[PDB]
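Visitor: Got a structure for you, questions after.
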Amino acid sequence: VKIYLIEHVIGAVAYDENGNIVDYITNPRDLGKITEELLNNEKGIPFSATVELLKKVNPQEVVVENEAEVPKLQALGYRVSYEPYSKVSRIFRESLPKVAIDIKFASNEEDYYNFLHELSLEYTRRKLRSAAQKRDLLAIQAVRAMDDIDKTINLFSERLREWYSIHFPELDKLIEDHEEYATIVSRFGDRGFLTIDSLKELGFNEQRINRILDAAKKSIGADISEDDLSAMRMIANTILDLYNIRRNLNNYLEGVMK
Amino acid sequence: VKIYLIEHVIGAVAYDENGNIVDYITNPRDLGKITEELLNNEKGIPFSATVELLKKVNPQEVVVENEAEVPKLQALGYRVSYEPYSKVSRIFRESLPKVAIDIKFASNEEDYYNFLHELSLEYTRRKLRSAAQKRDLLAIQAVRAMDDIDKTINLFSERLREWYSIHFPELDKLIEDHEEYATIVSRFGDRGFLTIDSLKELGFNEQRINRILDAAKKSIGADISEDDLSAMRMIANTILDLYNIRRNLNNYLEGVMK
Amino acid sequence: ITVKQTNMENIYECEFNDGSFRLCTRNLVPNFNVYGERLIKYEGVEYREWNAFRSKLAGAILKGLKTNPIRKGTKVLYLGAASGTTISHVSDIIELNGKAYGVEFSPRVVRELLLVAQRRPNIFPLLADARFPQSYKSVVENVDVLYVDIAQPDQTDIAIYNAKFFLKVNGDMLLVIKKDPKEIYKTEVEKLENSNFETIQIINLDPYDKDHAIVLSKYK
Amino acid sequence: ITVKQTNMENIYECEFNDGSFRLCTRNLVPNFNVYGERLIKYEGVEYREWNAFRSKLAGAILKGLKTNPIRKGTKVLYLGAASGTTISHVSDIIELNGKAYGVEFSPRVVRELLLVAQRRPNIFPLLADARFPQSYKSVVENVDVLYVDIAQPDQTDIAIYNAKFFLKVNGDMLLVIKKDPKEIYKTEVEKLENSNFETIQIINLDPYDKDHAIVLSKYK
Ligand SMILES: C[S@@+](CC[C@H](N)C(=O)[O-])C[C@H]1O[C@@H](n2cnc3c(N)ncnc32)[C@H](O)[C@@H]1O
Ligand SMILES: C[S@@+](CC[C@H](N)C(=O)[O-])C[C@H]1O[C@@H](n2cnc3c(N)ncnc32)[C@H](O)[C@@H]1O
């Protein structure tokens, strides 16, 4: 007794391998019930009409249209297999105004389709809300991560400023912007590497450059080794990475809030 | 009147181009004064004996042994040039027990060298302290950066857990360790990519793996797009980067506290 | 001004004062606009202008689609319904006894497809991914025609997967794909269908659409 | 037990009960150890054993250094003084009228060099980088001998830079560098010196030190 399970808006229908109806349980004509029943069935939860049908039939093997239903029904003690686009399910759809009438879901065609139309409007409105709810659940997370990154930038960059100041304390008040400061440490290390030509790569004009070069020449800081700079550069590069990560999240946030 | 400036433990000596003494001002025989005077002269600050000498001489051009002294003396209104290893300075060192006596710094050789020996012990003890002070100024910074990184790891990883939970909420209580959790998000993304074979790459045994695979199969979370995962992975990879950065700082810290 | 029956059922042509021809469908909902298109009144009947620059299907007609499988009473599965520009016209052609099932993936776009379908009883809108026909299988029905217009690298097999679920044997499919030969040009997609389908016509959509072509096929 | 004058001033040899020879310097500070080395008493005089496995210079002697420029009254600049193993022995040879200026970069190591120099009035220790001879120029003096033992890729020019500051004309330099030919083996360093120096001997330090060789030179 191999049965093919058809689960439609109209209800739960049992078919044999030649496309004959063995037994059926019709859905109630309730928009809310059918809508929410279709939603769980996308995840692979059987219709409550299916559960009743598989009781008063109880076949040797049931074949199903959705492979997420397989393990759910194998918890109820059925032998369950999956056939993607079976002849029998096609045979069900070929007959589909008519059988809605035959199993008494609709009194005629006009009202089957009137109900089908009411249904599809509810079902997609439901899925709209929930797609909108998920989308902006994801967007607040992106927003809050940006806050987390902001806070972190201030933290690490205040650490870098204190740490690097042992070598070149003068620079801290000369570079307001955390990204510019991190860039100088990351790029040039030693205050002794700073040249006119390299500071232009950051777009500073004559006054800023000559102030910074002056500070490095007359600097009060200590000499440092390549291992010392190296460790400081781990913080400096992390700050740069986070500015980068912040910008990419803002692109994500726009495209999605859009 | 081209003069060569010699600045030694013994004091400030003015020489002509043929290695003849023009004038001199002897240092006081005080360990503290000479020690601290030599320290500033490494930075390029002239001896207070030099300042007095360059007054009662006041030559057309002075040549110096250390090129950091050049701009410092060009602020006092001298024509100043640098000659690295000049014949005249060599001529000064060839005569160096004797001239300590000639300019009256030492009464004889025995006491010149007795003082030279006392001096070198103070000077290096001074430089030891200050090298030790700088070293562990750098080490507390490394320590505090590790604290900053710890705090940041907890912050970002609590953000990731809340964010990723929209897709796979079950995993949060199944992975205690922040690094393991970040690794799963970073490596596999979709809870649907998780296989037995991939979870072994993290060293989980049978019980952990089958629990996690079970949770993904029966998961309550929402479907997500590749852009959504992508944004979450920016946080996940940052967490991994920070674990990496923390380990490298601990290596630095040991080698240096050593 | 004048309106003329074409070769194809329920598809008409306007003649204009300026000397130009425009395609045209009979309005299933009188007085109500859809997407800014013009309403024209000839002999008591209201027609909606069909802009070939906005609609790929109108494009094909003027580029010489020989036979159009979308006629009166036709059941169609439309993948890529978008905001409703072109299904609104199939809904005109289809008339009330035909049915158009419209599948669309994008929330923003779908929101506007609701407005169209609310006023049109033969349009059944669905937010769903066309990659997973199992997620609207519980709602649709078998169809005479599979219309497919997605901007996906793998439109063809997606179309094929849908066909084996929904398309009647000897039904037809219109697929929207990305000079001296005939259809060597499109052998990759031409062949992939042939493993189970039957090409009738491939239409270049220039200068109406300068990025896409259309394949009319027959499911064996 | 017996102690014998070698070829070289103030360098001696012990003969032992077991039949082995060890190098040996006269102790400038009786009864006081330096680095765990043994103190030996022959005919009223105390000698410090000179372990060739720990000291590169003792190594060279036994590998057949022909002439040793470090004798009584010698003024030496020692770059790489370390914890004091080998300068302590030059201080023995040098005796009181000679002077050894010891330059060392590493704080940990220097801290132990202080202990040695405190008890030895002819050792003048300096924490300084040998790359910057201008930073101890105000303390040292011209010397008869430049000893150089740093683990640096560029030991030679560093040695050369120091030489032109400190080494007397016709003074000598010992430099510690990283089978059938003579000194083609070391042409890179051999030549670089020749631009102003004069090689006298290159000594392989195996099996005493299996990583380093020594160059004895003459500043022209
Ligand atoms: C080429 S446009 C379709 C325009 C359509 N012919 C009309 O009525 O005007 C592609 C549309 O298909 C949608 N789409 C993309 N992927 C889809 C998918 N997997 N399933 C259903 N629709 C999809 C996009 O949101 C986009 O609006
Ligand atoms: C090959 S070991 C010298 C051992 C030495 N011959 C002795 O007395 O036993 C190298 C030493 O030179 C030191 N050193 C490295 N760079 C230096 C520099 N630039 N200036 C002075 N010393 C340096 C290191 O700290 C190390 O202790």
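In order, the residues displayed for chain D correspond to 5-182, 190-231 in Swiss-Prot numbering, which applies throughout.
So how was this one determined? The header says X-ray crystallography, 2.6 Å.
Just so it is clear, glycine is given a Cβ too, placed from its N, Cα and C backbone atoms.
Found this in Swiss-Prot, in case it helps:
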type: MUTAGEN; residues: D:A85 to V; note: Loss of methyltransferase activity
type: BINDING; residues: D:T89, D:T90, D:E108, D:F109, D:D133, D:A134, D:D153, D:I154, D:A155, D:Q156; note: S-adenosyl-L-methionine binding site
type: MUTAGEN; residues: D:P129 to A; note: Decreased methyltransferase activity
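Give me the lay of the land around each of these features.
Guide: With a 10 A radius on its CB, D:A85 (mutagenesis position) counts 32 other CB atoms from all the protein chains.
The number of other Cβ atoms within 10 Å of the Cβ belonging to D:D153 (S-adenosyl-L-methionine binding site), over all protein chains shown, comes to 20. D:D153 (S-adenosyl-L-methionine binding site) carries neither a helix nor a strand DSSP state and counts as coil.
When secondary structure is read from DSSP and collapsed to three states, D:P129 (mutagenesis position) falls in the strand class. Non-local contacts of D:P129 (mutagenesis position) by the CB criterion (under 8 A, 6+ apart in sequence, same chain) comprise D:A85, D:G106, D:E108, D:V114, D:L117, D:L118, D:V120, D:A121.
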Visitor: Can you see whether DSSP assigns D:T89 (S-adenosyl-L-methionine binding site) to helix, strand or coil?
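Guide: Helix, per DSSP.
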Visitor: For the recorded positions D:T89, D:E108, D:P129, return the ones with C-beta distance to chain B below 8 angstroms, or 'none'.
Guide: D:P129
Visitor: Rounded to the nearest whole Å, what distance do the 7 unmodelled residues have to cover between the Cα atoms of D:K182 and D:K190?
Guide: 16
Visitor: Can you tell which of the binding-site residues (D:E108, D:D133) has the fewest other C-beta atoms within 10 angstroms of its C-beta?
Guide: D:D133
Visitor: Anything from the recorded positions D:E108, D:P129, D:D133, D:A155 with its Cβ under 6 A from ligand 2? List those in sequence order.
Guide: D:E108, D:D133, D:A155
Visitor: Work out the three-state DSSP category of D:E108 (S-adenosyl-L-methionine binding site).
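Guide: DSSP call for D:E108 (S-adenosyl-L-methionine binding site): strand.
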Visitor: Based on Cβ atoms within 10 Å, give me the single least packed residue among the binding-site residues D:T89, D:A155.
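Guide: Checked D:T89, D:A155; of these binding-site residues, fewest Cβ neighbours within 10 Å: D:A155.
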